[PDB]
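Visitor: Following this message is one structure expressed as structure tokens.
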Amino acid sequence: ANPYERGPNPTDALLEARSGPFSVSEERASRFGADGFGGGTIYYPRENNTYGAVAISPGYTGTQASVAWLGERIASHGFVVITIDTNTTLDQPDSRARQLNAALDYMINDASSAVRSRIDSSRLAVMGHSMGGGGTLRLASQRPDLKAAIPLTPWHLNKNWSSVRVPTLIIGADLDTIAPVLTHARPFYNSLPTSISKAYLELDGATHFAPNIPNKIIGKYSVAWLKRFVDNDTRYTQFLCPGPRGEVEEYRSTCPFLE
């Protein structure tokens, strides 16, 4: 059996809802305790079990409030999730990568016992919006031990992610004028090795700010991705594969993934 499975067998309805099955509590990571990032909010399942841990970075000029809906929603499906503030709102993608790494360290080592006892420290992921999605790719390139990476409308001037070995779901926004898919999300996806578990989901009719606005599609595929890769949860494969190929412009992947 898979020891990491949580929650009921998924349905489209379970994945599309405002909340997953797990009620969530919050812990502050204050700017005083947070070494190497600007603090954040830890969302954790109340149910006493161990779960994967996820760190989520906002973009340039962004704060944790721009990704909070998504951190809380992901946690509610059985994840310990920290939504971070960066050292400064102007921090660059490679700085956001070090801050994401600091936030994973924070949750594992420095958060309270309620939080540390609910984390399986061997099962980690990172996500991020825009420059925070660039930082997601950078940290994934540096940390093959990460179970999953989800760059959301990512922005990075480095276009070559051929070193990334972490299962990566890139979410692009077709009408993105800030991190245009032609120069960011698509080249990033294309440059990921053909041999890893990866997917590219391009939202239809979506601006750069789609990740900042509660969105059933982003929620559904973010959760499915983390469930598949953080939890090794093959109950979720059928949502990812062959995938949504009306409100998804494009979906490509290396489905079916190796198990």
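All residue numbers here begin at 1 and follow the chain in the order shown.
The deposited model was determined using X-ray crystallography, 1.4 Å.
Here the Cβ of each residue, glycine as well, is placed from N, Cα and C on the backbone.
Sharing the features that Swiss-Prot gives for it:
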- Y60, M131, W155: poly(ethylene terephthalate) binding site (BINDING)
- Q64 to E (Swiss-Prot position 65): Decreases activity on poly(ethylene terephthalate) (MUTAGEN)
- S130: active site, nucleophile (ACT_SITE)
- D176: active site, charge relay system (ACT_SITE)
- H208: active site, charge relay system (ACT_SITE)
Visitor: Among the binding-site residues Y60, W155, whose Cβ has the fewest other Cβ atoms within 10 Å?
Guide: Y60
Visitor: Residues other than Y60, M131, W155 within 8 Å, Cβ to Cβ centroid, of the poly(ethylene terephthalate) site?
Guide: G59, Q92, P93, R96, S130, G132, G133, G134, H156, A179
Visitor: Are there any residues at least 6 positions away along the chain from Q64 (mutagenesis position) with a Cβ closer than 8 Å to its Cβ? List them or say none.
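Guide: Result: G40, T41, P58, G71, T83, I84, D85.
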Visitor: In whole Å, could you give the widest CA to CA gap in the poly(ethylene terephthalate) site formed by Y60, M131, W155?
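Guide: So the maximum pairwise Cα distance among the poly(ethylene terephthalate) binders is 10 Å.
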Visitor: Could you state the whole-number distance in Å separating the C-alpha atoms of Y60 (poly(ethylene terephthalate) binding site) and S130 (active site, nucleophile)?
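Guide: Distance (Cα to Cα, whole Å): 7 Å.
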Visitor: Where the distance is taken from Cα to Cα, which of the recorded positions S130, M131, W155, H208 turns out closest to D176 (active site, charge relay system)?
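Guide: Out of the listed candidates, the nearest Cα belongs to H208.
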Visitor: Under 8 Å Cβ to Cβ from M131 (poly(ethylene terephthalate) binding site), same chain, six or more residues apart: give me those in sequence order, or none if nothing qualifies.
Guide: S57, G59, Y60, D91, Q92, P93, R96, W155, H156
Visitor: Sorted by position, what residues of the same chain at least six away from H208 (active site, charge relay system) have a C-beta under 8 A from it?
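Guide: Once residues fewer than 6 apart are set aside, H208 (active site, charge relay system) is near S130, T153, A173, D176, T177, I178, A179.
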Visitor: Taking the Cβ of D176 (active site, charge relay system) as centre, how many other Cβ atoms lie within 10 Å?
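Guide: Excluding its own Cβ, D176 (active site, charge relay system) sees 24 Cβ atoms within 10 Å.
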